[PDB]
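Below you'll find the structure, written out as structure tokens, and then a few comments.
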Amino acid sequence: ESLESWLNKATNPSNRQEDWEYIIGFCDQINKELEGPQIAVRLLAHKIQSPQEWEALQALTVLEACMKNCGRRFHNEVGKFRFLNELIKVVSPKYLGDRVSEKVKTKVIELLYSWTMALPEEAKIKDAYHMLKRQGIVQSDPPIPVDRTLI
Amino acid sequence: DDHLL
């Protein structure tokens, strides 16, 4: 099936639990499509910004899996303000910040913080995270789950 | 690509 096909099932607000069946399927799909990365970030940005917490949560988990399964071609897309601004809008009180849940917000920050470490190459990711702090959105570096592959 | 928010 198609990218949206996979994502829709992988982020369905009805799911009783995470369905890693579709999460991985969305990932390999991205790895097949000549424009999988470009298309995927756009799709993910939208799901992550959904008013339905469970949909955004699953979307974030899917985004996390793509970071580990879709290599550099995916990283490059995430490392752009085009996508990053969409995540900022989720935690920034100026935009969607005052409506999104603490669950979604902290998850997003955890990931951004994580990427500044794992992808020292992606300067835009650092600038994005740094702003969030300089703007009081993030009071301090959050603790994160142990993952030794984060270089 | 554009600029940061």
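Swiss-Prot numbering applies to chain A: residues 7-157, in that order.
Placement of Cβ uses the backbone N, Cα and C atoms for every residue, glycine included.
Here's what Swiss-Prot has on this protein:
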- A:16-146: domain 'VHS' (DOMAIN)
- A:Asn91 to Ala: No effect on regulation of BACE1 degradation (MUTAGEN)
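Sequence-distant neighbours of A:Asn91 (mutagenesis position) (same chain, 6+ residues apart, CB-CB distance under 8 A): A:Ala134. Across the domain 'VHS' (A:16-146), DSSP classifies residues as 97 helix, 0 strand, 34 coil.
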